[PDB]
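*Asks:* Here it is: the structure, laid out below.
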Amino acid sequence: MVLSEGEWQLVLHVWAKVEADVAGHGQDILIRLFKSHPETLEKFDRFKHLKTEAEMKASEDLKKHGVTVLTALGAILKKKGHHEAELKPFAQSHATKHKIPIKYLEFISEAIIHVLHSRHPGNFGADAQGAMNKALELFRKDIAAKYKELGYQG
Ligand code: HEM
């Protein structure tokens, strides 16, 4: 798929707001993921023990990882589709080391959209949400293809 330039502008306009607080957004997104789809927490040996939202919110480690996650995602989105190099090491670790199926990448996509909708309603109307969904769909399609090349196809 190909996004148009106007679709990329909508994506990068709300992302610029996200970047004003990368740690806060990273926390909100991982907590939303783990609350909505508890099975995903099981993939993280470092966080598997956390029992409640309060414990998750209190975790310095979780917040640090949320920064790592959004920083990587931001690098990919800023490439506006030209992200082949960025995708390779992500794909290899998530396919071979962490063993993360495509369905769980759909779940985190849903988490990202929920948090942006809650925090940025004025910059995340219907058109902006459709553009972010398309950007994430593009991401997931390219990762599924790389998964297959790598021998996992998740
Ligand atoms: C937007 C999607 C995601 C991005 C950008 C992302 C990015 C990253 C990055 C940069 C790392 C550290 C380097 C590495 O090991 O590759 C990482 C580690 C990891 N990721 Fe992801 N991730 C994403 C989605 C997921 C999902 C959905 C899961 C599981 C449900 C997951 C599970 C893990 C695990 C288990 C680790 C290792 C944590 C540790 O023990 O340090 N990732 N991810």
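If you're wondering, the header gives X-ray crystallography, 1.8 Å.
Quick reminder: no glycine exception, Cβ is built from N, Cα and C everywhere.
These came from Swiss-Prot, pasted as-is:
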| type | residues | note |
| --- | --- | --- |
| BINDING | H65 | nitrite binding site |
| BINDING | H65 | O2 binding site |
| BINDING | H94 | heme b binding site |
| VARIANT | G122 to A | In metmyoglobin |
*Asks:* Counting only residues 6+ apart in the same chain, whose Cβ is under 8 Å from the Cβ of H65 (nitrite binding site)?
*Replies:* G26, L30, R46, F47
*Asks:* Looking only at C-alpha atoms, tell me how far the residue listed as 'heme b binding site' is from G122 (variant position), rounded to the nearest Å.
*Replies:* 34
*Asks:* Sort out the sequence-distant neighbours of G122 (variant position) for me: same chain, 6+ apart, CB within less than 8 Å of its CB, listed by position.
*Replies:* none
*Asks:* Can you tell me how many other Cβ atoms are located within 10 Å of the Cβ belonging to the residue listed as 'heme b binding site'?
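*Replies:* Here the count is 22.
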*Asks:* Would you identify the secondary structure of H65 (nitrite binding site) according to DSSP, in three states?
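*Replies:* It is helical.
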